[PDB]
Amino acid sequence: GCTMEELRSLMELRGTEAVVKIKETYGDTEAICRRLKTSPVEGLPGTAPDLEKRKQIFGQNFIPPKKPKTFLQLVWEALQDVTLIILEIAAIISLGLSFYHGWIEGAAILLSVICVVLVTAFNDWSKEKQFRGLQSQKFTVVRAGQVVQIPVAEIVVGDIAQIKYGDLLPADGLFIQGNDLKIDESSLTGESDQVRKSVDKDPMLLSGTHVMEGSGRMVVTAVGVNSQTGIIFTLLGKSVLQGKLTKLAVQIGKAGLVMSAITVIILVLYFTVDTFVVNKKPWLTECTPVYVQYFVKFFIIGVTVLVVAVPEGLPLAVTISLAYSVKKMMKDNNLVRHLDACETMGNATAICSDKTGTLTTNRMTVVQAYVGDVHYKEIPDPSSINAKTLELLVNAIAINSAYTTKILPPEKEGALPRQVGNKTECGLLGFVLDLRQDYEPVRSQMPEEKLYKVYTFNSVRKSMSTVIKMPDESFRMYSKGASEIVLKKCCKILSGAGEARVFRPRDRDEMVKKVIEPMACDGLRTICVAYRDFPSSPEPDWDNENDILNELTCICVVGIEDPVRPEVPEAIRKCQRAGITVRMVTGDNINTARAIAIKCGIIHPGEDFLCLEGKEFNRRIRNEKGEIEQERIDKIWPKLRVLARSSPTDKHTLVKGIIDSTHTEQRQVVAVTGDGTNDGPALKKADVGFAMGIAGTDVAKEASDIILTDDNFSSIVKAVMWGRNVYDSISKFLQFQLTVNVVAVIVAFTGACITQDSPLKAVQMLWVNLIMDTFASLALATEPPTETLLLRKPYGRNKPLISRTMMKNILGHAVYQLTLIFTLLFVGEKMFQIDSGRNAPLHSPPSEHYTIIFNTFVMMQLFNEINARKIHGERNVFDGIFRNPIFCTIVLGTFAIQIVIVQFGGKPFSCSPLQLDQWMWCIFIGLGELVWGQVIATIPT
Ligand code: BEF
Ligand SMILES: [Mg+2]
């Protein structure tokens, strides 16, 4: 009768509000313990496997992954695409209809489909397997009187667990009793500062959070999936480019159907009119045996024109370009996982970045210091002050801090140093390392037993101190604490390299406070270090702390802050001028979020944009009854930059509101960056979700698409560059392929209706469509990206792939190619003085006349791609071709293969040898394309 639904309802209500709720729902966290068969002493007294299985109805505390399949499931999933469906349907209907009493086209289309499916499946499998490479127990529980180590999987509701510093909490719990406990909830909650846990205030232990200092015992309330991490994890279970490609594919396939209908209608009408103009058929009974065969042949003639129109090489070329771009992007520490999220970042219009972890290094470090009455805005050289102050400070910081608090090297490659102990006095300890000194020998010389008296931190006075009597017969004391707490108890200060001077509270404490205000304005918390030496004779009374804690001598005041990453301020500036507006959504305090937002440049001074808290954000959107309407979100999202104190649901609500909104003129593509379990839900809804590699939890990397291995914010810009470059490469390849297809379909239409022979045989067109154009995509997608791409404004979510300038080049070069092909077909026989091959008995040697047309058609395309490298109105189409060796290599290889094919082809390729004069004439006719390119560029678009 525990009704675990109310138990998990007791969770997810962190803060002092939990204390209020448990006061009316329960007693003082001992009533709930009584509602279970447990006691604070020897909780769950009998292990009792039957009782353990009885309480196992709550959870088993284990969640395994899936690992869907090795290769078959991915292959099967890849086959369900619109483009491949129409390609395979056309292939199968062409192959089947070739036998009605064809063999080549169906096999070619099927082979292309197999190739694209295999490439996509292999790339996805390789990336998925590589992702798990970077992502690759028992603690004290009082079972029966004696505390006994037990594995994590055996934890059940009601177990009493003991927690000491350095442990990792396996399940949610309630604070029973313990010393001063501090829990780091930076990953789960998102609060930068350490949270103090006590029975009186905030007794809400959460799973998956480290414990910094203190010891205690807790009950276990939510064991497995019901825990806070489990809820988010189990909630985690059509790129923009694919939508545009599918729309283009269904628009192109629609166009060829009209042409096929035109061919069949015109030919059938011609046959009927010609037959019924000279004589009249019986019309009575002759229609059964042979009349239907004419129309079936006409239908076959129409279908063979329909087949040519659709581009059978588009999917393979797009996949090859995307694969090359993905492989080239890994050198910038971006690990794309789906192979189709490579382009989604290029046209991004908004970024929602987490504060802690992503924008900030998540480590407390000393930003600025004040030593010797000389303000230093930056960490100084140790030789700067060069006095006894350096050694005295080092000794004070080392001795006064707790010996458990220590800093350890990463002992790894490319990682930040780890901080185990209290990180409020670990940046202060790291200040010594920043001054290029050694703290460890000082502590090793004086252990605890050689420290006479220690004044531990207490609630009454926010200060900590220690006293060491070693150096001489006289005594020495060090003190560390908050700024104003110790400053008012300070009577002297050091001045540069000189001795102490009177810190009388007349205009001097006032000036010190005057320099303190900028530190508090910049968000820095102020901590000061003081010291005082005691005479040996008489022996002072340590019990009387009234006066020994006063008359201190401050040495320095240092500011402690959670600083921004070194490269964030510039990266945001670049991506903000490229049309991408940046927002900050975090679960930390509103005061801390605002201070760091200004430094990163997200919000500039002037109070132009509103910053809202999470509770107000939830309250405003809901329209009384308690449902979310898009109008309310459209009210506030256009000018909401900082969102603080947000639960994971709020982040998901915001990124859903922006995507599904038509308030603005253009549709929005939202990308979200994060590193914690908070951004689990928000990374899924985002179109492309980045995640930190070395400083990110496992849930964040499960919901991400592009993992930043080097976890540096400067690689967001390069993702934009590469996305825009991929879009440009796909645009230019489309520009090339559409001209090829238009010319081919018009030639086939003319060779079907007006004449009975087509100069381009089925075998000849296979090589041009499949082999030559596939290598022509890799030669066009290999141009190196440049920084100049970051000035173009983002494109819309619904803007068609074919721009206005691309329609000028597609139809412009179709005019030039058609006229020359037609003239070489009709009147080329007299030009070359060669015997005509216009008509054949269908069993004849390959005519030289048609080989001229085929070689001219191929040779004009080789110089069409050298022209197709400029999508915009660039006249100079030869720029940077030298910085592209693979392009020239592919062009020359294609030319040599064309020579070999045409010279040694024979019957299978419907080609005959050519004399060198005809080769030169064909090469010149091809070279005319470059000259015509300037003319076609001259016309305004
Ligand atoms: F504060 Be973040 F969401 F880790
Ligand atoms: Mg974070």
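By the numbers in Swiss-Prot, the shown part of chain A spans 25-125, 150-184, 190-290, 338-1041.
The backbone N, Cα and C atoms fix where each Cβ goes, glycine too.
Here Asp454 (active site, 4-aspartylphosphate intermediate) comes close to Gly243, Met684, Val685, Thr686, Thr773, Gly774, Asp775, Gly776, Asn778, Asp779: these same-chain residues lie at least six apart in sequence, with C-beta atoms under 8 angstroms from its C-beta. A coil conformation is recorded for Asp454 (active site, 4-aspartylphosphate intermediate) in the three-state DSSP classification, outside any helix or strand. Per Swiss-Prot, the feature active site, 4-aspartylphosphate intermediate maps to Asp454; the stated evidence is similarity to another entry.
Taken from Swiss-Prot, the feature Mg(2+) binding site applies to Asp775, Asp779, supported by similarity to another entry.
Counting every protein chain shown, the number of other Cβ atoms lying within 10 Å of the Cβ of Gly283 (variant position) is 21. The secondary structure of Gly283 (variant position), as reduced to three states from DSSP, is helical. According to Swiss-Prot, the naturally occurring change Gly283 to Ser is described as follows: In dfw; results in impaired long-term Ca2+ export at stereocilia.
Chain tracing stops at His125 and picks up again at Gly150, leaving 24 residues unmodelled; the C-alpha atoms of these two are 13 Å apart.
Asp775 (Mg(2+) binding site) counts 26 other C-beta atoms within 10 Å of its own C-beta, drawing on all protein chains shown. Only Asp454, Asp775, in sequence order, out of the recorded positions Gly283, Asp454, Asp775, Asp779 have a CB under 6 Å from ligand 2. Between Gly290 and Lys338, the deposited model skips 47 residues, and the Cα atoms of these two flanking residues are 17 Å apart. Cα atoms of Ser184 and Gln190 lie 16 Å apart, with 5 unmodelled residues in the deposited structure between them. Secondary structure at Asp779 (Mg(2+) binding site), taken from DSSP and collapsed to helix, strand or coil, is helix.
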